[PDB]
Amino acid sequence: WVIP
Amino acid sequence: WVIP
Amino acid sequence: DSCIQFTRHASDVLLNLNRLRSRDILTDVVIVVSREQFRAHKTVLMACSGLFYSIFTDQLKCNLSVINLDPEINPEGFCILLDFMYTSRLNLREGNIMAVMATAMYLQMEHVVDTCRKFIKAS
Amino acid sequence: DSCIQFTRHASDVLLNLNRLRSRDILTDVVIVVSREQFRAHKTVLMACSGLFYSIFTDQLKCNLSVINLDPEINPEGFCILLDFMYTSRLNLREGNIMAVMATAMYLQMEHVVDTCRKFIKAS
Ligand SMILES: CN(C)c1ncc(Cl)c(Nc2ccc3c(c2)CC(=O)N3)n1
Ligand SMILES: CN(C)c1ncc(Cl)c(Nc2ccc3c(c2)CC(=O)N3)n1
Ligand SMILES: [Cl-]
Ligand SMILES: [Cl-]
């Protein structure tokens, strides 16, 4: 999971 | 396009 | 093999499937959550959820145009998860994280359940 | 928004859609290319091809279970492109590149046409  |  | 690969292809496919959903094109099922109705593509639901995969591989349920979820399921939690299925983006907030995790456990969306457990553990 | 994103989600969705294709699950169309028949999901075909997008948004053609391509279309070129649609992988070879480029131009798959033009220019 990432900060888009 | 890439070499997978 | 000796294939070449187009990096953005999967993302572009998903973006177009979401465009079809937003315009209600070739949607073949309605998911009923309490009073709320959500139109979608059975194949996308199966690709994202262990629960829908089981439902639509069933020789009788595969032909249903309407699926009613368990009355305990929160419509907002479902909406956030349906958006994630079609975009890869999860709107996870303090006020919705419990409903999102419970809905993801019911829908059998293992990666969403994992990030919810981690975010709850941090707080 | 304040969304989080799961990097592998789009790729995982496409992998599952290819698993459904390989098992012939929820396929809703047959594409006829000369003597050869190819089963697929209309939504995936639309997401990948400008030609299928135009065909299946048409109020009459959207309901057809069989689509016949132009007799000039090579079945092998189509097979390689259908595989690309469901995997992001293109089996481009010296012996098939002309048939692949011609099929991609007909199907309106701009990124495939672009890599074929570049590979031909190099040789
Ligand atoms: C497991 N399998 C062969 C398969 N083939 C095709 C599809 Cl569409 C599919 N989808 C599915 C099944 C289980 C789960 C998911 C999708 C997401 C998840 O967390 N569990 N799973
Ligand atoms: C252009 N548009 C709004 C849109 N919405 C939904 C879909 Cl499924 C779609 N697909 C499509 C159209 C044109 C082209 C492609 C897909 C691939 C391409 O090279 N050209 N295009
Ligand atoms: Cl997931
Ligand atoms: Cl393309």
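We number chain D the way Swiss-Prot does; in order, the residues shown are 6-128.
Technique stated in the header: X-ray crystallography, 1.9 Å.
Each Cβ is built from the backbone N, Cα and C atoms, and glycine gets one as well.
Summarising the annotation, Swiss-Prot assigns domain 'BTB' to D:32-99 and lists sequence analysis as the type of evidence.
DSSP classifies D:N21 (mutagenesis position) as helix under the three-state reduction. Looking at Swiss-Prot, the entry for mutagenesis of D:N21 to K says: Abolishes interaction with NCOR2 and HDAC2, no effect on interaction with CTBP1 and transcriptional autoinhibition; when associated with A-116 and 376-Q--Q-379.
Under DSSP, D:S59 (mutagenesis position) is assigned to a helix (H, G or I) in the three-state scheme. Listed in sequence order, the residues of the same chain lying 6 or more apart from D:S59 (mutagenesis position) and placing their CB within less than 8 Å of its CB are D:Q113. Swiss-Prot documents D:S59 to A as a published mutagenesis change and attaches the note Abolished ubiquitination by the SCF(FBXL17) complex.
While the structure shown retains the original residue, Swiss-Prot records the mutagenesis experiment D:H116 to A with this note: Abolishes interaction with NCOR2 and HDAC2, no effect on interaction with CTBP1 and transcriptional autoinhibition; when associated with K-21 and 376-Q--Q-379. Within 10 Å of the C-beta of D:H116 (mutagenesis position) there are 16 other C-beta atoms, taking all protein chains into account.
Taking a Cβ distance under 6 Å to any atom of ligand 4 as the criterion, the mutagenesis positions D:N21, D:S59, D:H116 reduce to D:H116.
Residues from the mutagenesis positions list (D:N21, D:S59, D:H116) with a C-beta closer than 6 Å to any atom of ligand 1: D:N21.
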